[PDB]
Amino acid sequence: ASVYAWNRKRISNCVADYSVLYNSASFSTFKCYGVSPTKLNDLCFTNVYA
Amino acid sequence: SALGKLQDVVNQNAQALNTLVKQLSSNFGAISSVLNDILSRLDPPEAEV
């Protein structure tokens, strides 16, 4: 969608892996705020968005 | 309420200890007040601050 009408996607009740995205070598920028690009496959979250 | 100064000293010591304990739940400008959570969420180079 556009920038002013971005689509929010709720993610819950699932197991999410993030190491396959950081090591994909396709994403230009992968800046993490509050968390680290690693040590995230060992944590569990309550409600994330996309 | 006969023994006043003794109870006052005991209450002052208890309040000092309670304040020293409760000063661990503060962030002081950090992300959180839990050192283990900080170490588990951020890598050392970013969690040093």
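Swiss-Prot numbering applies to chain B: residues 943-991, in that order.
Recorded method is electron microscopy, 3.2 Å.
Keep in mind that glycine also has a Cβ here, set from the backbone N, Cα and C atoms.
Summarising the environment of B:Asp950 (variant position), the number of other Cβ atoms within 10 Å of its Cβ, over all protein chains shown, is 10. DSSP classifies B:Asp950 (variant position) as helix under the three-state reduction. In Swiss-Prot, the entry for natural variant B:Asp950 to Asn states: In strain: Delta/B.1.617.2, Mu/B.1.621. The structure shown retains the original residue.
Natural sequence variation is annotated in Swiss-Prot for B:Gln954 to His, with the remark: In strain: Omicron/BA.1, Omicron/BA.2, Omicron/BA.2.12.1, Omicron/BA.2.75, Omicron/BA.4, Omicron/BA.5, Omicron/BQ.1.1, Omicron/XBB.1.5, Omicron/EG.5.1. Around the Cβ of B:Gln954 (variant position), the number of neighbouring Cβ atoms within 10 Å comes to 10.
Neighbour density for B:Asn969 (variant position): within 10 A of its CB lie 9 other CB atoms from the protein chains shown. Among the natural variants that Swiss-Prot reports, B:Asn969 to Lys is described with the note: In strain: Omicron/BA.1, Omicron/BA.2, Omicron/BA.2.12.1, Omicron/BA.2.75, Omicron/BA.4, Omicron/BA.5, Omicron/BQ.1.1, Omicron/XBB.1.5, Omicron/EG.5.1.
Applying an 8 A CB threshold to same-chain residues 6+ apart, the list for B:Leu981 (variant position) reads B:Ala989. Quoted from Swiss-Prot, the note on natural variant B:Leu981 to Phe is: In strain: Omicron/BA.1.
Recorded in Swiss-Prot as a natural variant, B:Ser982 to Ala carries the remark: In strain: Alpha/B.1.1.7. All protein chains included, B:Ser982 (variant position) registers 15 other Cβ atoms within 10 Å of its own Cβ. Reduced to three states, the DSSP call for B:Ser982 (variant position) is helix.
The subset of variant positions B:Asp950, B:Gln954, B:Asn969, B:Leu981, B:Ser982 lying near chain A, with Cβ atoms under 8 Å apart, consists of B:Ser982. For B:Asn969 (variant position), the spatially nearest entry among the variant positions B:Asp950, B:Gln954, B:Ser982 is B:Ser982, judged by CA separation.
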